[PDB]
Amino acid sequence: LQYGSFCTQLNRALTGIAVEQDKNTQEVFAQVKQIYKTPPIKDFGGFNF
Amino acid sequence: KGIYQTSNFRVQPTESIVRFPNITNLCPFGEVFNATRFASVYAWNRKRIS
Ligand SMILES: *[C@@H]1O[C@H](CO)[C@@H](O)[C@H](O)[C@H]1NC(C)=O
């Protein structure tokens, strides 16, 4: 406690890093809000997916 | 509006378990400091005390 607010600063930096990682994942994966479903019948011109 | 990760400042009482080996008998301190014949500085005696 004589040293000061080092631990709070490190915890804040790590929390910001984790929030930034979650933001990166959300901004790289949640591009579209409409969850489209694949059709049950697959006849895409002979292309096999 | 958010979620914060913080520390703790609480205090708790103490419960202790003490494990000490099976030992009963004294070891000689009242005769090494009370001996009449003491060794010299070149030929200092060395006694293992257990
Ligand atoms: C040496 O002997 C005296 C009495 O003879 C005793 O009071 C003293 O405690 C002894 N020394 C040690 C280190 O026990």
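In chain A, numbers come from Swiss-Prot; the residues present are 754-802, in order.
Using the three backbone atoms N, Cα and C, a Cβ is placed for every residue, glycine included.
One entry in Swiss-Prot concerns the natural variant A:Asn764 to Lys. Its note says: In strain: Omicron/BA.1, Omicron/BA.2, Omicron/BA.2.12.1, Omicron/BA.2.75, Omicron/BA.4, Omicron/BA.5, Omicron/BQ.1.1, Omicron/XBB.1.5, Omicron/EG.5.1. In Swiss-Prot, the entry for natural variant A:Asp796 to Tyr states: In strain: 19B/501Y, Omicron/BA.1, Omicron/BA.2, Omicron/BA.2.12.1, Omicron/BA.2.75, Omicron/BA.4, Omicron/BA.5, Omicron/BQ.1.1, Omicron/XBB.1.5, Omicron/EG.5.1. The structure shown retains the original residue. Quoted from Swiss-Prot for the published natural variant A:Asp796 to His: In strain: B.1.1.318.
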Roughly how many Å lie between the Cα atoms of A:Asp796 (variant position) and A:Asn764 (variant position), rounded to a whole value?
54
Looking only at Cβ atoms, how many others are within 10 Å of the one on A:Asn764 (variant position)?
15
Would you count the other CB atoms within 10 A of the CB of A:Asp796 (variant position), including those on all shown protein chains?
7
